[PDB]
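In what follows, a structure is listed as structure tokens, so that the remarks can point back to it.
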Amino acid sequence: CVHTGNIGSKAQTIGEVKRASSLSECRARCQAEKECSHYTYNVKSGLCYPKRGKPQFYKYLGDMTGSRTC
Ligand SMILES: CC(=O)N[C@@H]1[C@@H](O[C@@H]2O[C@H](CO)[C@H](O)[C@H](O)[C@H]2O)[C@H](O)[C@@H](CO)O[C@H]1O
């Protein structure tokens, strides 16, 4: 499972990109979204990214994409 890394997902977000208290907070949000197959928690700004579809991983120090679960 993917969690901690420097790989951001250049994929379409389900809704508005809101910030989260922590990574687990983003996971909880991704658990609320039934279409959220993976979330990218930008620890650099603290933004939660509940995305769907195919994820386009790119190199960025601060973007941590999690495989939803795990
Ligand atoms: C912060 C930034 O400039 N990010 C660029 C990406 O743009 C958005 O980045 C946020 C978090 O970094 C989310 O990933 C959002 O979905 C992105 O659209 C941009 O897509 C990528 C392209 O390689 O570069 C980042 O630097």
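Numbers in chain A track Swiss-Prot; the residues on display, in order, are 419-488.
Header lists the method as solution NMR.
Quick reminder: no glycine exception, Cβ is built from N, Cα and C everywhere.
Per Swiss-Prot, the features are:
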- 419-488: domain 'Apple 5' (DOMAIN)
- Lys469 to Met: Reduces binding to asialofetuin, a host glycoprotein, and ability to activate host bone marrow-derived macrophages and dendritic cells (MUTAGEN)
If you skip the near sequence neighbours and keep only those at least six away, which residues in the chain come within under 8 angstroms of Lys469 (mutagenesis position), Cβ to Cβ? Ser427, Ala429, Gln430, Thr431, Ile432, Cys454, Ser455, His456, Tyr457, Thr458
Pull the DSSP breakdown for the domain 'Apple 5' (419-488) and write it out as helix, strand, coil residue counts. 10 helix, 20 strand, 40 coil
